[PDB]
Amino acid sequence: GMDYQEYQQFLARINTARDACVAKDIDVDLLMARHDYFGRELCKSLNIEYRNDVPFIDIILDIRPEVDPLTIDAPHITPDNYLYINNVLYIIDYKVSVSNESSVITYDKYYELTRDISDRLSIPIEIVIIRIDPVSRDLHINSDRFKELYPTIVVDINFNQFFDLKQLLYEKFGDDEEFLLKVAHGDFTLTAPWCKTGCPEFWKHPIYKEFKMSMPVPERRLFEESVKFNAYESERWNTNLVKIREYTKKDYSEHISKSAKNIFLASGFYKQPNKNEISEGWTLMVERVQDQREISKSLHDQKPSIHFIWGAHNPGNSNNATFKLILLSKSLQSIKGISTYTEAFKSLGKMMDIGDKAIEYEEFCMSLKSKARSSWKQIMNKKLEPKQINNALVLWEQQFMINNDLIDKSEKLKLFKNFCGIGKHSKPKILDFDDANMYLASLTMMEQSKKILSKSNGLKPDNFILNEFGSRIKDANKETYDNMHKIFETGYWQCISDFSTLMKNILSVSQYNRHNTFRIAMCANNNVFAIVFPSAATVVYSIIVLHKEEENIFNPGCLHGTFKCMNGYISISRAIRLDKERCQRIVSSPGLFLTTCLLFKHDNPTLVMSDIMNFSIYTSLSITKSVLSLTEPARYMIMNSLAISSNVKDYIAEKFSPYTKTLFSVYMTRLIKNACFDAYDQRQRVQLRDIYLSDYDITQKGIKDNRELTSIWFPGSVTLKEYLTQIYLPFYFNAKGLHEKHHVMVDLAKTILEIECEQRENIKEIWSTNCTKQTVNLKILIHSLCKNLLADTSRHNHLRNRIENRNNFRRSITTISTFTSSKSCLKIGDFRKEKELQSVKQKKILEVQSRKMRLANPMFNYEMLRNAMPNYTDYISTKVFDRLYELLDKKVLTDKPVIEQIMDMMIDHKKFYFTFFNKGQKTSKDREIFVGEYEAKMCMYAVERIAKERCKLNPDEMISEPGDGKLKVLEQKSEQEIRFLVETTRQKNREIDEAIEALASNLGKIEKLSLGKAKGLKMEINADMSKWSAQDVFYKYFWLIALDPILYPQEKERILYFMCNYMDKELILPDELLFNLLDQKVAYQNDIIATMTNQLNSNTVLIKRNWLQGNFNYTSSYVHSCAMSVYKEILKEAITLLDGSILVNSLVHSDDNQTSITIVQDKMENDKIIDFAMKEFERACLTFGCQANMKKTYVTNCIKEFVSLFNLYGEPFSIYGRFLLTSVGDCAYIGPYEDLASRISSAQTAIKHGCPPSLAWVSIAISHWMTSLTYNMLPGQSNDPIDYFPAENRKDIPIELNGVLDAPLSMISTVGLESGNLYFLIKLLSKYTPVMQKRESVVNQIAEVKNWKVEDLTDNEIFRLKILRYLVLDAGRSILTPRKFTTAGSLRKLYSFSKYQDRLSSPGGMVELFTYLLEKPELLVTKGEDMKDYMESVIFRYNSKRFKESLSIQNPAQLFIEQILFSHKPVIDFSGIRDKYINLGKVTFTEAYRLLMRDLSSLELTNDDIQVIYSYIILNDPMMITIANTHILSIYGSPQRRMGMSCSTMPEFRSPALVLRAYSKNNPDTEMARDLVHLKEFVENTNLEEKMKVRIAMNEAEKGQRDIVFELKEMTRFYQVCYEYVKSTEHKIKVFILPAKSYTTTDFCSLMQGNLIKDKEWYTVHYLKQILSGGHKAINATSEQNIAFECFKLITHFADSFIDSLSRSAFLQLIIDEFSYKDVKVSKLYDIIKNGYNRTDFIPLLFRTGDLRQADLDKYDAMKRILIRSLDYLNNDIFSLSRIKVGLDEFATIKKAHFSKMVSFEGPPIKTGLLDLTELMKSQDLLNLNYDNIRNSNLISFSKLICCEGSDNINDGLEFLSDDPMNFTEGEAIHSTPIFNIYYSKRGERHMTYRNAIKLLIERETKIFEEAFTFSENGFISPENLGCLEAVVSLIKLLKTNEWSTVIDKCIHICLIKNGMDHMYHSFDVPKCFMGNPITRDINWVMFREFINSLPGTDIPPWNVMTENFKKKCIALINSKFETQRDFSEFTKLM
RNA sequence: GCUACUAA
Ligand SMILES: [Zn+2]
């Protein structure tokens, strides 16, 4: 990026400097260094000459020197650069800054002065100031004339390297306040106050009394003093803040020492995990569980592991519906024996008989299905009636009627009372997992499963996934394709998939399942069936299977019993009562399952594939809560047990509680138990990779991947990365929303009331010194607040200004999202009236639904609560957008500034109320959400937001960093430590290491000195705080508001009052919880809920110290940061004692914490400091009121846990798996494209977090599978659109119609779904383009499109383009989307929806809205900027029936079934499809394909229509421009192993609602005026201004009068398509893990491309031309130049690196003339360099050719006193093209380029004795700049570099190679606790030249070739063998020159030239033996043939296989020559 | 609950 020379000198100046005024100048010099750097590279980007601080009076003299500068008055300014074209002078003053505030100042200053001579000379002078952003990198130019000149400018600039120097300078001097004084943009500017008057009540409040009670009396007054302090009044802002700092400095200075001095007190005794410590924990766990749960040893109490019973399919019987129905009927009737429900199952088969009348079932059912398939809506009013067939009364296809005559009254009861459990109505029941005869039973269940499921399907291993994605999986990694087959083949896959396909059909049936009906559900298996019994939503089902022989059935613990029938055996499973939410997951279980297996097995050959799948079905299908209780606690139980410092005992003895209800759970528990002990013995089995560090980051970082560790869930060995996956991944198998709300509300309530009681009874004291639970070290707090509050205001002065802007404090409440959102909200008051009326309605609807059930199968309160509970404070649920509307209409909210309204609300609202609703997430331990009043939301907003922008300043806080941005931060901080550790070790041990190499004589004396030295120590505290919210003093936060400098006194009074009320805040127990406790039935022994509510009197309990979970994150997080800031100071004083160095780095995120400590020792042992660090860690937490959970907290020597994002020893790594398990049931079930959109987004996310392409593609397959399974769009399904459309396969069917996503992953990762459309257009620009222009930019290939011929194209090719233009372009672009008939639902709670009723009811008032909205069309798309505007927007919104539904929650489970059932019904309205073709009702999916073709065939494809596609898609979006370029200019290079992974940021490829108001009326309300100009162009170029008006203007003559509906609906479309153009998208933080650091776009592109090709090897990427094009106005000049630079940089270095010094000019001269780099002649590139204005870059090149003149030297010398003859003399002994002396010791620079580019050279061969330097250029292996790599290289690699034309003495011929020394890589151990070797590049000695390397290679490798090709006991001598050699090398020329043969020839050649036998080799033709007659050149193939067989061969590596293949090839080939398949008639003609 | 008619 930047120059290396200036970096080194600026780094040294930071250490050299001591005083702040010296450090000041280093910051000033760094600005100019960046200033010129931007200018140097931009001048080449614009092709102009570079200049610096050139006077304006001289700039005119270049244009017109006839008038002298004295008489003509020119403005005396100092511009940077100038240009004169088109009779206009353009003045340049480039500058790099974040804001244009510094640019407009210099703009108007220049514009004013330049006008003095602008009218004097009558030549207009334009000011062109170019500014670039130093982080986001965006170009900003003010000149409009300059915009039209340069359409696109190349800006791949690097500031990343500049900020590295800034970090160093603001580290040493950043602590000193003398340096902070010098950096200022106003010193300190405090903005306008948010309030006018203070708060008197705050000083009176009893909580403020209680605050000062505990506090000491000097502190009491200080708090008074601090609040009343105004920062704007006193001379400086830090008057008070420093004053209170200096008071507490007595106790602080002492307490910092106190903690630090404990380093000597410590011992080598810390909570370390050990086999016994784990064992002890388990035993106390057993005791706990055996009390807390009812332990059972009986095998009848178990629950099903899986809720399914699979049995082998029967191919002998027919696979057809009607047949199976009767088959199961007779089968069920035929059941023989006696049980409980035997005669019940018997009659059920009897009630589904058809027999003779099989054909009547085929018709009757098809009529009913056809009746429903006609209508969009369901068939209402008409009564469904059954038809008597044999004994059964069929109601629908596979639906029957329960006939009360066919079953006994007693036998009907048995089935429903006992078996189905309809009418059945104290510890939990669990299985003893410590019983070996229970663990046995559990193991035998697995042994049983493996015995049956391992057996193959025997059916074709070809399903949609493999059929359509197999190709794209296989090419990524062939292993995974096979792995997939291995699964699909095995009964495992058929078992799950048939349960999936069966459940889909169980749900589909269960929807219309009545109370007098039992339904039958069949699957792809013709033995497996299911019976769905009447449900009293709840699905009641049994799996009924007809397995072959007895016990050829899989029972996981689900089966009721097997039964013998009259033909075979039939088994019926226990009645399962599951919920649709659970069942859904079972349907998507195969996708979950495949991923599980593939992820585990991936690239690990030691694992048993049949054992992975054996475990996987029991996970992917496990829907019980038994499993979650294992999967979650395991993650910590393993990691704790393999960490260094960690408390396992306590975690296993308290936090671990198995709920082993099922039988898999028992087996899985013991898998975990065992895995805990294996960890302890593997702690030291972890190794640390050899770190190849050579300045600016490291490649080959992180942990060593060694397969020495042991797996957890199955047998085999595993890698660390894989071990971690096996540890953490299990938890993501867990299922969401399993927690029954009835139980959650109780346990959530109980906990809050338990911890509040704790505080009420036990915790009384607030502050303390000894450090105790819920206590803060008040003196230490106040100081550490003061110190940080200073540094978080000194580093940014406008801090109060930044808060106002970024959080919209000044603007009206109606603008901020958090307030105008559709989130849940709590309303307080009295609703006893409507709450009673809303309840009794449902209590009647209860009886309504019961009355109807009494007729068919006779099986069978809010008033009470209010009457019973006296002190019941009444509340209600509402919406956040609705509350705002309510508070405005009743006028308490206004257009007053939101903060100004907040301040008043803090003092107005005095009592705060909060309610909780459960999340019920995948975790077994349930999480609560506290949601209270809207009034509260406003208060917390300010307090939290003020802390937000404060927290952002501190780099330690990470809640500030949105998205997965933390991952890179982990890395950047880990790398800083790995570097520091090395740097510091080399700085101390250098004195000792010198003596070691000196003596190494006797080695017995060396060990004495090698012991007594410095010792490295790294450690990471992977923390997790205990009860961050509940067990935390809220009183401490009062001080943060008090001490605050950027808060006014009248604000400070008001903030603290609200917080004073947030102590007397009440928790409302929601009614649903109170209803559970309403019906007593004997109360709880010790009822905590009743205790706190006084035997249930009030529904409110007061919560004090427990500030509610998530309400004060940032606030608490700043105090956390302040706490860890102390921990730093503690250790940093402790390590100065021992005399060494320490680097502590703390990452803070509310409750999740990570703190990395790196120490270089001298005195005491490493293990002492380990215990010391942990002591002060808890101390640091507890001195601030927070307590650290030592249970979950673990410490490693590498690993970093932080928010579950993991960084290893530099190498960042997340659990790629967790995101692949999302693409299964994560969608809103809207449409085929709409579903896939989010399912592929989940796959895109995996790639970010370092996922292999092979597995990435799997998710893409699964996603498609589920997507197509939802709407019956799979191959062979109903809506299968391959026959309906013209196409070969689903790759060619548009993804809008649902097909497959045919694109490269490197595109899908970037854009996705749209990629599939983009690839179909790039395919064309690689088919329908000529030989010229195709190799050039994409832009050029788009110009040729309008010169194509339409007739050339094919049916499919035409088909895409027609939809792509007439449909896709304008309409998340979908065409097919099913519409529903859903109802609005109950919207009574809403106030705002009532005001729509009143405006709809009263006549005229409706139209009045729409007529008002037409004069303000800004309020159709965006919400109002003012009260009325926002309010009336809310009412209009209700117009949409979709927005009315949006505020109601539909179950995705129910939504899923509704898209299956409504697929054969008319759902897609064609009206909205045909409208576009023209500019009936709903249409069925099948008909939608037909009716699309009837319209499509009519449309016309032109040479223009196609050119609109290539404009609107490619040429419009600068991103799509580059993506297409990257895939056309792509040149994939060297395949390499993924050694070093690094984090990389996604690059850039680039007023809202107020602008649209200035479009409605052209007058705005200055910068916003300029924004409308480009908006005018957008609407005029597309011409959508007229197109919209014409569409309305001709509709009023179509309809008749004035339709207000069309007046708006068409006007809204016009404003919504504006929104996307006007309101710009925020470039959110996206981090991709790549094989190296991506600085700029091009770098990112190359590394991204190469990461998503193969799994085993990543590839480095090249490009012919620049890929970064900006549009279709910008059509090469800037793409050419850089090629010339690359070329000559490459050549000069290749020449001075490898070619002999003596003959380097000749080489260059030969290369320049007859050669070409990247299809451009090197001469033309040289001419481009010579005609350029940066010749100073290529001084040594120009001198060597004789194209260097004095002007260049004079310029070069002026950039950073010379003569030509001086150079001519000086460089008489320096022979290099990359370097010439331009002084006494100053050499010239050529700037080295990478050597992976030399392949892009194409010229005639240059032969040098024997070597062909062209082939050395074209070589891959022999281009490394490492001596050892080339010395220890293969002869196969070198054998390409030989021609020799009969040379001699190989030693002589190698004279044309560099006899200059090469660079070797040396490595050394670092002497850390995690001991690793650093490897770096040295310069070797002298005898390490390129020649000697080649020679040593030749010698070593030829010796091995000789002994392999002896074929006798002689050698490479003895003509008896030379004859054999001649024979073997003869055939090689008379056969076929493939690739294997030629190598042998050239190797033999080499070997014979070496031995001095190259005076005959060239005169070696076929011997006399083989040649019958010498003259008559006849060949005896038979002889030759038998000669090849008669060759013995050798088995020495590496030639053993080489020779073997050669022989076979040559034999086969020879035999081929003979074998000529002649025509049968041919010979019959000749003779 | 969603639907169709009757009734206050
Ligand atoms: Zn030769």
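Sequential numbering from 1, following the chain as shown.
Every residue gets a Cβ built from N, Cα and C, even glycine.
Taken from Swiss-Prot, the feature Mn(2+) 1 binding site applies to A:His35, A:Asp80, A:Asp93, A:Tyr94. In the three-state DSSP scheme, A:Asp80 (mutagenesis position) is classed as coil. Counting every protein chain shown, the number of other Cβ atoms lying within 10 Å of the Cβ of A:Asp80 (mutagenesis position) is 20.
According to Swiss-Prot, the feature Mg(2+) binding site maps to A:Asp1152. Around the Cβ of A:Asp1152 (Mg(2+) binding site), a 10 Å sphere holds 20 further Cβ atoms from the protein chains shown. DSSP classifies A:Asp1152 (Mg(2+) binding site) as strand under the three-state reduction.
The Zn(2+) binding site annotation in Swiss-Prot covers A:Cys1844, A:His1949, A:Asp1958, A:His1962 and rests on experimental evidence. Secondary structure at A:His1949 (Zn(2+) binding site), taken from DSSP and collapsed to helix, strand or coil, is helix.
According to Swiss-Prot, the domain 'RdRp catalytic' annotation covers A:1006-1194.
Under the heading of mutagenesis, Swiss-Prot lists A:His35 to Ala (Swiss-Prot position 34) and annotates it as follows: Complete loss of nuclease activity. For the recorded site, A:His35 (mutagenesis position), the DSSP three-state label reads helix.
Secondary structure at A:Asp53 (mutagenesis position), taken from DSSP and collapsed to helix, strand or coil, is coil. Mutagenesis annotation in Swiss-Prot: A:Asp53 to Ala (Swiss-Prot position 52), described as Complete loss of nuclease activity; the structure shown retains the original residue.
Annotation of the mutagenesis experiment A:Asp80 to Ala (Swiss-Prot position 79) in Swiss-Prot: Complete loss of nuclease activity.
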Ligand 1 is in the model; which of the binding-site residues A:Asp93, A:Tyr94, A:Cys1844, A:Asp1958 have a C-beta less than 6 angstroms from one of its atoms?
A:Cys1844, A:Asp1958
Near A:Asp80 (mutagenesis position) in space, meaning Cα within 10 angstroms, which of the recorded positions do we find among A:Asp53, A:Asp93, A:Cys1844, A:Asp1958?
A:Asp53, A:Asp93
Which of the recorded positions A:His35, A:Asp53, A:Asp93, A:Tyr94, A:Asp1152 has its Cα closest in space to the Cα of A:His1949 (Zn(2+) binding site)?
A:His35
Considering Cα atoms only, can you say which of A:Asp93, A:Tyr94, A:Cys1844, A:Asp1958 is the nearest neighbour of A:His35 (mutagenesis position) among these binding-site residues?
A:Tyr94
At the level of the C-alpha atoms, what whole-angstrom distance separates A:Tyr94 (Mn(2+) 1 binding site) and A:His1962 (Zn(2+) binding site)?
67
Return the single residue from the binding-site residues list (A:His1949, A:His1962) that has the minimum number of other CB atoms within 10 Å.
A:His1962
Around the Zn(2+) site (A:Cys1844, A:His1949, A:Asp1958, A:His1962), what further same-chain residues have their C-beta within 8 angstroms of the site's C-beta centre?
A:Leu1810, A:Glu1845, A:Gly1846, A:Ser1847, A:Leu1952, A:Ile1953, A:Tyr1961
Nearest to A:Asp1152 (Mg(2+) binding site) by Cα, among A:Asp53, A:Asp93, A:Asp1958 (recorded positions)?
A:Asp93
Please list, in sequence order, the residues in the chain of A:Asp1958 (Zn(2+) binding site) that are at least six apart in sequence and whose C-beta is under 8 Å away from its C-beta.
A:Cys1844, A:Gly1846, A:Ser1847, A:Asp1848, A:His1949, A:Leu1952
Counting across all protein chains shown, how many other Cβ atoms sit within 10 Å of the Cβ of A:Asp53 (mutagenesis position)?
7
For A:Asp93 (Mn(2+) 1 binding site), what is the secondary structure by DSSP, using just helix, strand and coil?
coil
Determine the Cβ neighbour count for A:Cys1844 (Zn(2+) binding site): the number of other Cβ atoms within 10 Å of its Cβ.
21
What's the CA to CA span in angstrom from A:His1962 (Zn(2+) binding site) over to A:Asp53 (mutagenesis position)?
69
